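What follows is a set of notes on a single structure, which appears directly below.
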Amino acid sequence: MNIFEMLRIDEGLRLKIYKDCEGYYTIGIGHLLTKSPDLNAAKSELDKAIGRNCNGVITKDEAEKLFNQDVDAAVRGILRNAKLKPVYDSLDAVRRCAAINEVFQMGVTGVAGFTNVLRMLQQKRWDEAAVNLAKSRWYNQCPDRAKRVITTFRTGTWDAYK
């Protein structure tokens, strides 16, 4: 499946501001608004992201616009980064999606900082890479959102998304 379909499964789609697994205000398909507990701060961040007055609710079209911007930023981010680009180029199609997903979730600097996992992936040490990812705060603070990505790095199949 494609990266949009994969992230839709991991992140869900919600049109109103909600709290994610870590308690953080989120909207759309995994678009983090703020780590502040102030709902009104999340609303102000949403109005900034869209450029108009939203009162904490967006349309599916606006959700998809944010999603497509966030995916584009992850893909361009990988492909200009001296650590991530050789890893991405080395991976098979399925694990390339898992890499984009991980960068979407953690950010470029978060993924580029896991230099052990990157070496393992480059070297085809899939089991070792998955064990190491399962030690991360990313996974342990919110297992349901990360578990399919980890399985996908291990197996190289789409089975966890079926």
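So how was this one determined? The header says X-ray crystallography, 1.5 Å.
Cβ from N, Cα, C; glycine included.
The active site, proton donor/acceptor annotation in Swiss-Prot covers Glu11 (among others) and is backed by experimental evidence. In this structure, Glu11 (mutagenesis position) is part of a helix by DSSP.
Per Swiss-Prot, active site, proton donor/acceptor is recorded for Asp20 (among others), and the stated evidence type is experimental evidence. Other Cβ atoms within 10 Å of the Cβ of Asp20 (mutagenesis position), summed over all protein chains shown, number 16. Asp20 (mutagenesis position) carries neither a helix nor a strand DSSP state and counts as coil.
Experimental mutagenesis is annotated in Swiss-Prot for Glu11 to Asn, with the remark: Loss of 84% of enzymatic activity. A simple way to gauge crowding: the CB of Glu11 (mutagenesis position) has 20 other CB atoms within 10 angstroms, across all the protein chains here.
Listed in Swiss-Prot as a mutagenesis experiment, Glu11 to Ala, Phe, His, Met or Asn is described as follows: Complete loss of enzymatic activity.
Swiss-Prot lists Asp20 to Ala, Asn, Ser or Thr among its mutagenesis entries, and the accompanying note reads: Complete loss of enzymatic activity.
Quoted from Swiss-Prot, the note attached to the mutagenesis of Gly30 to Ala states: Almost complete loss of enzymatic activity. For the recorded site, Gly30 (mutagenesis position), the DSSP three-state label reads coil.
Straight-line distance linking the Cα atoms of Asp20 (mutagenesis position) and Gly30 (mutagenesis position), rounded to a whole number, equals 9 Å. Around the Cβ of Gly30 (mutagenesis position), the same chain contributes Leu7, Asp10, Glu11, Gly12, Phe67, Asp70, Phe104, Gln105, each under 8 angstroms and 6 or more positions distant in sequence.
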